[PDB]
Amino acid sequence: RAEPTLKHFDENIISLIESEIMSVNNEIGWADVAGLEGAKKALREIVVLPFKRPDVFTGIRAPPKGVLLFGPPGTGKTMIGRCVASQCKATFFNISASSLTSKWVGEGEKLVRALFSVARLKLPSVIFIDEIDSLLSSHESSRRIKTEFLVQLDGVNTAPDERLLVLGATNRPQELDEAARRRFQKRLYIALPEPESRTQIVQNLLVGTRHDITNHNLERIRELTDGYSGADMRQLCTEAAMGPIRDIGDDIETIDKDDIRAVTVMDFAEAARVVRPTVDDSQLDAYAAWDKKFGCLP
């Protein structure tokens, strides 16, 4: 890297950040996400507008240095992070906590440290940390990678107007002590998609696939998919899409792709019998309870 301020980091490490972790994608808009409108408006207020207008969002309007996305898995918390970053024309730094403590154990400390320095250099910056519950919970390499990470977090709070936010995500927020939670002054519950969002997803996933799903069919798909996460929804569509494939048996080997039957609601009805929602009501009750004590969404 030509950056004079990163000449003291391993070239391999900077090279890593550059090609796997750092991205700039400013054309995602809000991506018409299945993400709830309440969350959407919150991180608009908590992140996007404080990044756009640092002059307005000061005093009590000032953004927190850390935001926690928590809830059931398969809600696409990562893509939300990516949108949020795009929304404020921030440099996106996408990293997984497993990657730090597994894939990249060797020089994990240097990577964490270099990540915050590159972030600091490319302001405004969003650092998205997947499955942050790992990092923040309490073999030996983990200790330093975590320590170094805690050091870096407390280090962002050494400059008021740096448009640098750490966005952590977890499917297991209960695994976070009074001290890990403190690092994240705002904590948004990302809920399972609402009925409207379930169908928007179906529609999204069906493009490029021949289907005869009507506007009325969607009502049905809604009642079929109560309790589904987005991921469950995707699994559903894939299953449904198999319908036209199975009907033709051995003809799949020779059939013209356009002569394959259209996906119908019947396919979804049948597919709903096969797919199973990933999270049970216990997990939901738990999230909801945690959200009551430490959450900030209404």
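The numbering of chain A matches Swiss-Prot: 286-423, 429-588, in order.
According to its header, the structure was obtained by X-ray crystallography, 2.6 Å.
Every residue gets a Cβ built from N, Cα and C, even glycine.
Its Cβ taken as reference, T363 (ATP binding site) is surrounded by 15 other Cβ atoms within 10 Å in the chains shown. Marked as ATP binding site by Swiss-Prot: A319, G359, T360, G361, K362, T363, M364.
Sequence-distant neighbours of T360 (mutagenesis position) (same chain, 6+ apart, CB under 8 A from its CB) are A319, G320, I480, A481, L482, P483, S519, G520, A521. In the three-state DSSP scheme, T360 (mutagenesis position) falls into the coil class. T360 to C appears in Swiss-Prot as a mutagenesis experiment; the accompanying note says: No effect on ATPase activity.
All protein chains included, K362 (mutagenesis position) registers 24 other Cβ atoms within 10 Å of its own Cβ. One mutagenesis experiment catalogued in Swiss-Prot, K362 to A, is accompanied by this note: Abolishes ATPase activity.
In Swiss-Prot, a published mutagenesis experiment is listed as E416 to A, annotated Abolishes ATPase activity. The Cβ of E416 (mutagenesis position) lies under 8 Å from the Cβ of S381, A382, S383, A459, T460, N461, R462, each of which sits 6+ residues away along the same chain. The secondary structure of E416 (mutagenesis position), as reduced to three states from DSSP, is coil rather than helix or strand.
Following the DSSP three-state reduction, the secondary structure of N461 (mutagenesis position) is coil. Quoted from Swiss-Prot, the note attached to the mutagenesis of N461 to A states: Abolishes ATPase activity.
Quoted from Swiss-Prot for the published mutagenesis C527 to A: Slightly inhibits ATPase activity. Taking a C-beta cut-off of under 8 angstroms and a sequence separation of 6 or more, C527 (mutagenesis position) has the following same-chain neighbours: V492, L495, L496, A561. Under DSSP, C527 (mutagenesis position) is assigned to a helix (H, G or I) in the three-state scheme.
Neighbour counts of Cβ atoms within 10 Å were compared across the binding-site residues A319, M364; the minimum falls on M364. Cβ atoms within 8 Å of the centroid of the Cβ atoms of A319, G359, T360, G361, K362, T363, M364 (the ATP site) belong to the same-chain residues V318, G320, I365, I480, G520, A521, site residues excluded.
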